[PDB]
Amino acid sequence: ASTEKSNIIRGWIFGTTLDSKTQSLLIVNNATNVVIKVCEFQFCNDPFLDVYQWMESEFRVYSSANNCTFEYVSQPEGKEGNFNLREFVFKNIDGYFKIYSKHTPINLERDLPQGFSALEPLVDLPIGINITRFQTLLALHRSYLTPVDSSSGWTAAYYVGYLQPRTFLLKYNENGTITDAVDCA
Amino acid sequence: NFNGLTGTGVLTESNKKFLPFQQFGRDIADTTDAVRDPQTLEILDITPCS
Amino acid sequence: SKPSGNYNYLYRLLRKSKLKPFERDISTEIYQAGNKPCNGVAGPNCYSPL
Amino acid sequence: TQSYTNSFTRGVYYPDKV
């Protein structure tokens, strides 16, 4: 979850060791389309997206990609506009990688407001990856180009929560929306 | 018989607001009382007959 | 099948752990069975699992 | 760099499509 409005976070990575030895899930969201590929990406110590600013983006998050056996382009994925809190729930069970999304405007201080906001299903595709580690991809936008070397110019705000198997009692409104939830544990 | 769900009912075309990913609706007894038309985007309830 | 031998199929005879349902493991690296770190080459403690 | 917060009543999604 994050409340940014400058399109900083626009992708994530998923994998076991984040190298070419095992498979890795690369999900990147552009301004007009989304690219989701399963390949032996050689992730560096600090993966980030480069920009030559407006267009002509360079994928400097990986070093090599050979197998590349699964690709998926939806281009409806996750931006939900630019005018605040976009919550996402990632699940990997039985080989299928489920993704959820929801757009909720923020009208309070820099903190998680009260209430309930149910997330809507986004996409469900099988990747067959033993996902154990992940890292959030963010656009640097240092007003210039940058090489593939790590520890770039970070000088020029997201929440992370872990899920657990819990029992819930969902309450649906008269219109069919979820307005309350109870964590039995 | 929309998507293989056979039975007996009467369509009423209610004003239920279904979501794009939701197509079937069940009651307390898990009986499908509302379905989405495959061709048109209208909402049709399945109510039992007399 | 070929009369001279068709060698275009592998089945991954050896593996470290049991694979979960609906998953794919296409790692062609040398399976390290012993304690000494296998350097990617054929040895007495690590053989080709494919 | 890292902070610790708590989610009061957020994190629920639709389990099925019914």
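Numbering of chain B is taken from Swiss-Prot, so the residues present carry the numbers 542-591, in order.
Structure method, as recorded: electron microscopy, 3.8 Å.
Heads up, the Cβ atoms here are built off N, Cα and C, so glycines get one too.
Natural variation at this site is recorded by Swiss-Prot as B:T547 to K, annotated: In strain: Omicron/BA.1. Annotation for B:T547 (variant position): no spatial neighbours, criterion Cβ-Cβ under 8 Å with sequence separation of six or more.
Swiss-Prot documents B:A570 to D as a naturally occurring variant and attaches the note In strain: Alpha/B.1.1.7. The Cβ of B:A570 (variant position) has no same-chain neighbour under 8 Å that is 6 or more residues away in sequence.
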